[PDB]
Amino acid sequence: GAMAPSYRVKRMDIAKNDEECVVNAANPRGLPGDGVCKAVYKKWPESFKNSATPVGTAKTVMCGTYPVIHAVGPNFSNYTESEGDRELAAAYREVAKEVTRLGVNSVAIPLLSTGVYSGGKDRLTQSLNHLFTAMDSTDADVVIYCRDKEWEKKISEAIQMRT
Ligand SMILES: C[C@@H]1CN(C(=O)c2cnsn2)[C@@H](C)CO1
Ligand SMILES: [Cl-]
């Protein structure tokens with residue numbers, strides 16, 4: 001575990017993370033995809049061997065000894081708000097199980113079911129709160145990666161307000 005488990009946020013490419021493992025915002029078919037998924041594919045393509053997994057699940061594949069946790073959030077274009085919410089919370093629960101199993105002291109994590117899976121809605125708060133619900137019982141240092149300047153501020157405020 002980390003001596004004083006923390007949450008942090010950085011605005012940069014998660015492929016340049018300084019953590020012991022990464023969470024990919026994966027598609028269910030293990031395809032290179034776009035956005036975070038494509039950056040992850042470029043950096044750790046070996047981690048896409050048999051990475052396909054259903055919505056609401058996480059599947060870890062090693063790139064060397066570096067664990068890539070492929071977490072499949074729902075595409076809110078396809079799911080109802082109710083069913084998508086349930087699957088999004090489930091994907092993060094599976095990430096917490098994998099982070100725990102791996103014994104890492106840190107993890108780099110993107111906000112699942114944002115961007116191309118958001119169904120054109122702002123899901124920062126929904127996705128971040130499911131992240132916290134799953135990760136709060138873990139003792140890994142969590143570093144959230146984002147790309148938007150306004151999202152960085154909102155995530156940073158949400159972290160700071162619970163300390
Ligand atoms: C891709 C990231 C996250 N994001 C969203 O998910 C989104 C989608 N519809 S409203 N907001 C926007 C802030 C753009 O930057
Ligand atoms: Cl960058």
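Each position is counted from 1, following the chain as shown.
The backbone N, Cα and C atoms fix where each Cβ goes, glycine too.
Over all protein chains present, the Cβ of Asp13 (mutagenesis position) has 14 other Cβ atoms lying within 10 Å. Sequence annotations record features per position, and here Swiss-Prot assigns ADP-D-ribose binding site to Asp13, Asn27, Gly35, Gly115, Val116, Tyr117 based on experimental evidence.
When secondary structure is read from DSSP and collapsed to three states, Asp13 (mutagenesis position) falls in the coil class. Quoted from Swiss-Prot, the note on the mutagenesis of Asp13 to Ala (Swiss-Prot position 1343) is: Partial loss of ADP-ribose 1'' phosphate phosphatase activity.
Annotation note: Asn27 (mutagenesis position) sits in a coil segment as assigned by DSSP. Under mutagenesis, Swiss-Prot gives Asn27 to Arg or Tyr (Swiss-Prot position 1357) with this note: Almost complete loss of mono-ADP-ribosylhydrolase activity.
Among the sequence features in Swiss-Prot, the mutagenesis site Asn27 to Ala (Swiss-Prot position 1357) is noted as follows: Partial loss of mono-ADP-ribosylhydrolase activity; complete loss of ADP-ribose 1'' phosphate phosphatase activity. Sequence-distant neighbours of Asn27 (mutagenesis position) (same chain, 6+ residues apart, CB-CB distance under 8 A): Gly33, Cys37, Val72.
As a published mutagenesis entry, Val36 to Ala (Swiss-Prot position 1366) appears in Swiss-Prot alongside the note: Partial loss of mono-ADP-ribosylhydrolase activity. Reduced to three states, the DSSP call for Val36 (mutagenesis position) is helix.
Quoted from Swiss-Prot, the note attached to the mutagenesis of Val36 to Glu or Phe (Swiss-Prot position 1366) states: Almost complete loss of mono-ADP-ribosylhydrolase activity.
A helical conformation is recorded for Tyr117 (mutagenesis position) in the three-state DSSP classification. For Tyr117 (mutagenesis position), applying a Cβ distance below 8 Å and a minimum sequence separation of six or more within one chain yields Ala25, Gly73, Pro74, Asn75, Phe76, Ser77. Here the residue is the original one, while Swiss-Prot reports the published mutagenesis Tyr117 to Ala (Swiss-Prot position 1447) with the comment Partial loss of mono-ADP-ribosylhydrolase activity; complete loss of ADP-ribose 1'' phosphate phosphatase activity.
Under its mutagenesis entries, Swiss-Prot includes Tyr117 to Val or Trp (Swiss-Prot position 1447) with the note: Almost complete loss of mono-ADP-ribosylhydrolase activity.
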Euclidean distance between Cα atoms of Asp13 (mutagenesis position) and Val116 (ADP-D-ribose binding site), Å:
17
Max Cα distance spanning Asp13, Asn27, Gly35, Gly115, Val116, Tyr117 (ADP-D-ribose binders), Å?
18
About how far apart, in whole Å, are the alpha carbons (Cα) of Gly115 (ADP-D-ribose binding site) and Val36 (mutagenesis position)?
10
Cα distance, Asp13 (mutagenesis position) to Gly35 (ADP-D-ribose binding site), nearest Å?
10
